[PDB]
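So the structure is just underneath, and the comments pick up after that.
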Amino acid sequence: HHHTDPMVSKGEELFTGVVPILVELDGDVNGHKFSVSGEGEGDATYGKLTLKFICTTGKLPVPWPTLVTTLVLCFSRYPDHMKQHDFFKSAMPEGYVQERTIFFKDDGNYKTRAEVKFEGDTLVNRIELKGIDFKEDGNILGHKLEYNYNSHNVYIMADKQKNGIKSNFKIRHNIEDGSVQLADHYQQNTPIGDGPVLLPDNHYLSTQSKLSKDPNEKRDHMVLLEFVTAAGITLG
(Lines of atoms letter the chains of each structure in order from A; the text may use other names.)
(Lines give C-alpha, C1' and ligand atoms only; values in the text may rest on other atoms or scores of the structure.)
Protein backbone atom coordinates (compact mmCIF):
# COMPACT_ATOMS: atom_id res chain seq x y z
CA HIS A 1 0.00 0.00 0.00
CA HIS A 2 1.60 3.17 1.39
CA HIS A 3 5.37 2.90 1.33
CA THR A 4 7.71 5.91 0.82
CA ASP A 5 9.78 3.84 -1.67
CA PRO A 6 7.94 3.70 -5.03
CA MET A 7 9.90 0.53 -5.93
CA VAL A 8 8.51 -1.20 -2.75
CA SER A 9 5.07 0.16 -3.66
CA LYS A 10 5.15 -1.53 -7.09
CA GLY A 11 5.86 -4.97 -5.53
CA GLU A 12 3.30 -4.74 -2.71
CA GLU A 13 0.52 -3.50 -5.03
CA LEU A 14 0.77 -6.82 -6.92
CA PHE A 15 0.44 -8.88 -3.71
CA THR A 16 -2.31 -7.04 -1.82
CA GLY A 17 -5.24 -9.40 -1.73
CA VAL A 18 -5.36 -13.10 -2.34
CA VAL A 19 -3.47 -14.21 -5.48
CA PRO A 20 -4.38 -17.45 -7.28
CA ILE A 21 -1.41 -19.76 -7.92
CA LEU A 22 -0.83 -22.46 -10.54
CA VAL A 23 2.04 -24.90 -10.20
CA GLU A 24 3.23 -27.29 -12.92
CA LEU A 25 6.05 -29.76 -12.47
CA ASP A 26 7.46 -32.25 -14.93
CA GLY A 27 9.86 -34.71 -13.31
CA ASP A 28 12.09 -37.63 -14.13
CA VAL A 29 13.52 -39.53 -11.16
CA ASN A 30 15.65 -42.57 -12.03
CA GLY A 31 13.74 -43.44 -15.20
CA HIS A 32 10.30 -42.63 -13.66
CA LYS A 33 8.55 -39.78 -15.55
CA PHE A 34 5.81 -37.94 -13.70
CA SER A 35 3.82 -34.71 -13.68
CA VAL A 36 2.37 -32.67 -10.79
CA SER A 37 -0.27 -29.97 -11.07
CA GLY A 38 -1.15 -27.71 -8.18
CA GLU A 39 -3.66 -24.97 -7.51
CA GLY A 40 -4.38 -22.68 -4.67
CA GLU A 41 -3.97 -19.23 -3.26
CA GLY A 42 -1.40 -17.07 -1.56
CA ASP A 43 -1.77 -14.14 0.75
CA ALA A 44 1.50 -12.31 1.27
CA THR A 45 -0.19 -10.11 3.98
CA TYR A 46 -0.10 -13.13 6.34
CA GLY A 47 2.66 -15.01 4.47
CA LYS A 48 0.17 -17.76 3.89
CA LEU A 49 -0.12 -20.32 1.01
CA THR A 50 -2.82 -22.99 0.59
CA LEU A 51 -2.06 -25.43 -2.27
CA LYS A 52 -3.45 -28.70 -3.46
CA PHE A 53 -1.17 -30.82 -5.64
CA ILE A 54 -2.09 -33.81 -7.78
CA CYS A 55 0.11 -36.29 -9.49
CA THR A 56 -1.43 -36.38 -12.97
CA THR A 57 0.60 -39.40 -14.21
CA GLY A 58 -0.71 -41.83 -11.50
CA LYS A 59 1.32 -42.77 -8.41
CA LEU A 60 4.03 -40.30 -7.48
CA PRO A 61 7.36 -42.21 -7.68
CA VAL A 62 8.97 -40.34 -4.78
CA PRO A 63 7.60 -39.29 -1.35
CA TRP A 64 5.52 -36.07 -1.46
CA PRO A 65 7.54 -34.46 1.38
CA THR A 66 10.67 -34.56 -0.84
CA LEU A 67 8.92 -32.13 -3.26
CA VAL A 68 7.62 -29.47 -0.76
CA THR A 69 10.56 -27.06 -1.28
CA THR A 70 10.39 -27.45 -5.08
CA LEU A 71 6.61 -27.03 -5.40
CA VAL A 72 6.83 -19.56 -4.34
CA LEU A 73 8.73 -17.39 -1.95
CA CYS A 74 7.06 -14.17 -3.23
CA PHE A 75 4.24 -14.92 -0.80
CA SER A 76 6.58 -14.48 2.19
CA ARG A 77 5.47 -11.88 4.69
CA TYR A 78 8.12 -9.22 4.92
CA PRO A 79 7.60 -6.93 7.94
CA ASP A 80 7.29 -3.25 7.10
CA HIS A 81 10.91 -2.40 8.08
CA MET A 82 12.19 -5.22 5.79
CA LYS A 83 10.16 -4.57 2.62
CA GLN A 84 13.20 -3.05 0.89
CA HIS A 85 14.79 -6.53 1.17
CA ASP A 86 12.03 -8.43 -0.66
CA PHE A 87 13.76 -9.63 -3.84
CA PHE A 88 10.94 -12.01 -4.70
CA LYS A 89 8.23 -9.37 -5.08
CA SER A 90 10.59 -6.77 -6.71
CA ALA A 91 11.17 -9.17 -9.59
CA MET A 92 7.43 -9.30 -10.42
CA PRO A 93 5.53 -9.34 -12.57
CA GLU A 94 8.25 -10.42 -15.02
CA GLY A 95 9.33 -13.10 -12.60
CA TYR A 96 12.42 -14.95 -11.49
CA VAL A 97 14.14 -18.26 -12.11
CA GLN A 98 14.71 -20.49 -9.12
CA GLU A 99 17.32 -23.21 -9.53
CA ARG A 100 18.25 -25.82 -6.96
CA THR A 101 20.36 -28.89 -6.51
CA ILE A 102 19.13 -31.02 -3.63
CA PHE A 103 21.48 -33.72 -2.28
CA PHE A 104 19.87 -36.53 -0.29
CA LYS A 105 22.58 -37.89 2.00
CA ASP A 106 23.76 -41.39 0.95
CA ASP A 107 21.33 -41.22 -1.92
CA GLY A 108 20.67 -39.35 -5.19
CA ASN A 109 20.04 -35.73 -6.10
CA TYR A 110 17.32 -33.54 -7.53
CA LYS A 111 18.12 -30.81 -10.01
CA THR A 112 15.33 -28.28 -10.44
CA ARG A 113 14.75 -25.22 -12.51
CA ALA A 114 11.64 -23.12 -12.08
CA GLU A 115 10.18 -19.96 -13.57
CA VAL A 116 7.91 -17.97 -11.31
CA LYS A 117 5.90 -15.23 -12.99
CA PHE A 118 2.47 -13.76 -13.43
CA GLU A 119 0.29 -14.99 -16.29
CA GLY A 120 -2.49 -12.39 -16.12
CA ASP A 121 -3.83 -12.32 -12.56
CA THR A 122 -2.37 -15.77 -11.76
CA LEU A 123 1.07 -16.51 -10.24
CA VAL A 124 2.53 -19.49 -12.08
CA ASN A 125 5.36 -21.77 -10.90
CA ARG A 126 6.69 -23.85 -13.82
CA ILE A 127 9.22 -26.45 -12.74
CA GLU A 128 11.41 -29.09 -14.36
CA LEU A 129 12.95 -31.71 -12.03
CA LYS A 130 15.61 -34.31 -12.79
CA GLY A 131 16.65 -36.80 -10.12
CA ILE A 132 19.64 -39.06 -10.66
CA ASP A 133 21.73 -41.67 -8.76
CA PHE A 134 18.96 -42.70 -6.32
CA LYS A 135 19.19 -46.08 -4.62
CA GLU A 136 16.27 -48.45 -5.36
CA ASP A 137 16.38 -49.73 -1.75
CA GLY A 138 16.91 -46.22 -0.29
CA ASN A 139 14.55 -44.06 1.74
CA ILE A 140 13.32 -42.05 -1.29
CA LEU A 141 12.47 -44.64 -3.97
CA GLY A 142 11.59 -47.11 -1.16
CA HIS A 143 9.00 -44.64 0.29
CA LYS A 144 10.31 -44.75 3.85
CA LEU A 145 9.61 -41.07 4.62
CA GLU A 146 6.88 -40.07 7.03
CA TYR A 147 4.14 -37.76 5.74
CA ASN A 148 4.99 -34.64 7.65
CA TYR A 149 7.33 -31.70 7.59
CA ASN A 150 9.52 -29.85 10.13
CA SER A 151 9.68 -26.03 10.57
CA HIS A 152 12.99 -24.28 9.91
CA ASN A 153 14.81 -21.15 8.96
CA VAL A 154 16.35 -20.45 5.58
CA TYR A 155 19.18 -17.96 5.28
CA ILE A 156 19.00 -15.67 2.23
CA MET A 157 22.11 -13.92 0.89
CA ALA A 158 22.43 -11.45 -2.01
CA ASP A 159 24.47 -12.38 -5.06
CA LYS A 160 25.34 -8.96 -6.46
CA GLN A 161 27.27 -10.76 -9.27
CA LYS A 162 23.95 -12.07 -10.73
CA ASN A 163 21.49 -9.44 -9.49
CA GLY A 164 19.88 -12.26 -7.45
CA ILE A 165 20.03 -14.29 -4.32
CA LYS A 166 21.39 -17.57 -3.04
CA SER A 167 20.58 -19.83 -0.24
CA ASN A 168 21.94 -23.06 1.21
CA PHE A 169 19.90 -24.96 3.80
CA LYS A 170 19.25 -28.47 5.07
CA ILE A 171 15.86 -30.14 5.32
CA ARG A 172 15.53 -33.09 7.71
CA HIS A 173 12.96 -35.68 6.58
CA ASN A 174 11.77 -38.09 9.29
CA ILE A 175 12.06 -41.75 8.27
CA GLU A 176 9.48 -44.41 9.37
CA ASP A 177 11.98 -46.04 11.80
CA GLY A 178 12.67 -42.74 13.65
CA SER A 179 15.87 -41.82 11.78
CA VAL A 180 16.16 -38.83 9.44
CA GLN A 181 17.10 -38.36 5.82
CA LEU A 182 19.03 -35.10 5.32
CA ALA A 183 18.42 -33.12 2.09
CA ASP A 184 21.04 -30.47 1.44
CA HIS A 185 19.58 -27.63 -0.65
CA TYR A 186 21.56 -25.25 -2.82
CA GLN A 187 19.52 -22.49 -4.37
CA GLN A 188 20.02 -19.48 -6.63
CA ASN A 189 17.45 -17.06 -7.93
CA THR A 190 17.86 -14.57 -10.76
CA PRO A 191 15.34 -12.14 -12.28
CA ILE A 192 13.81 -12.80 -15.66
CA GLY A 193 13.51 -9.00 -16.29
CA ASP A 194 16.45 -6.70 -17.13
CA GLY A 195 15.07 -3.94 -14.80
CA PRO A 196 16.16 -3.25 -11.20
CA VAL A 197 15.42 -5.57 -8.28
CA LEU A 198 15.76 -5.15 -4.55
CA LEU A 199 18.90 -6.93 -3.46
CA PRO A 200 18.53 -7.98 0.20
CA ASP A 201 20.88 -7.71 3.10
CA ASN A 202 21.41 -11.11 4.74
CA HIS A 203 18.24 -12.30 6.48
CA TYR A 204 16.21 -15.45 7.07
CA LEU A 205 12.80 -16.78 6.15
CA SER A 206 11.02 -18.75 8.83
CA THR A 207 8.90 -21.52 7.32
CA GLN A 208 6.11 -23.64 8.71
CA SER A 209 4.52 -26.33 6.55
CA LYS A 210 1.59 -28.62 7.35
CA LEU A 211 0.82 -31.56 4.97
CA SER A 212 -2.59 -33.12 4.80
CA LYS A 213 -4.88 -35.16 2.59
CA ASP A 214 -8.22 -34.39 1.00
CA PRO A 215 -10.50 -37.19 2.26
CA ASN A 216 -12.57 -37.07 -1.04
CA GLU A 217 -9.57 -37.26 -3.39
CA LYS A 218 -8.71 -40.64 -4.99
CA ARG A 219 -5.78 -39.32 -7.06
CA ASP A 220 -2.29 -39.25 -5.47
CA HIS A 221 -2.10 -35.80 -3.91
CA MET A 222 -0.84 -33.50 -1.14
CA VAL A 223 -2.49 -30.54 0.52
CA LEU A 224 0.03 -27.97 1.72
CA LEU A 225 -0.45 -25.10 4.14
CA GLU A 226 2.73 -23.05 4.36
CA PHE A 227 3.56 -19.92 6.38
CA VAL A 228 6.66 -17.98 5.47
CA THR A 229 7.85 -14.94 7.39
CA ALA A 230 10.97 -12.88 6.81
CA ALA A 231 13.11 -12.04 9.84
CA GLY A 232 16.67 -11.38 11.04
CA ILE A 233 16.71 -7.62 10.60
CA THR A 234 15.52 -5.82 13.79
CA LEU A 235 13.54 -2.52 14.00
CA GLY A 236 16.29 -0.77 16.03
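These residue numbers are counts, starting from 1, taken along the chain as shown.
For all residues, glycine too, the Cβ spot is worked out from N, Cα and C.
What Swiss-Prot records for this protein:
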type	residues	note
MUTAGEN	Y149 to C (Swiss-Prot position 145)	In mut1.9; shifts fluorescence lifetime from 3.03 to 2.74 ns
MUTAGEN	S151 to P (Swiss-Prot position 147)	Increases fluorescence at warmer temperatures such as 37 degrees Celsius
MUTAGEN	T207 to H, W or F (Swiss-Prot position 203)	Results in significantly red-shifted excitation and emission maxima
MUTAGEN	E226 to G (Swiss-Prot position 222)	Suppresses the 399 nm excitation peak, leaving only the longer wavelength peak at 475 nm
Among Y149, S151, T207, which are recorded as mutagenesis positions, the nearest neighbour of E226 (mutagenesis position) by Cα: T207
Whole-number Å value for how far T207 (mutagenesis position) lies from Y149 (mutagenesis position) (Cα to Cα): 10
Neighbourhood of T207 (mutagenesis position) by C-beta distance under 8 A, where only residues 6 or more apart in the same chain count: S151, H152, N153, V154, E226, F227, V228
Surrounding CB atoms that lie within 10 Å of the CB of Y149 (mutagenesis position), all protein chains: 21
Secondary structure of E226 (mutagenesis position) (DSSP, helix/strand/coil): strand
Helix, strand or coil at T207 (mutagenesis position) [DSSP, three-state]: strand
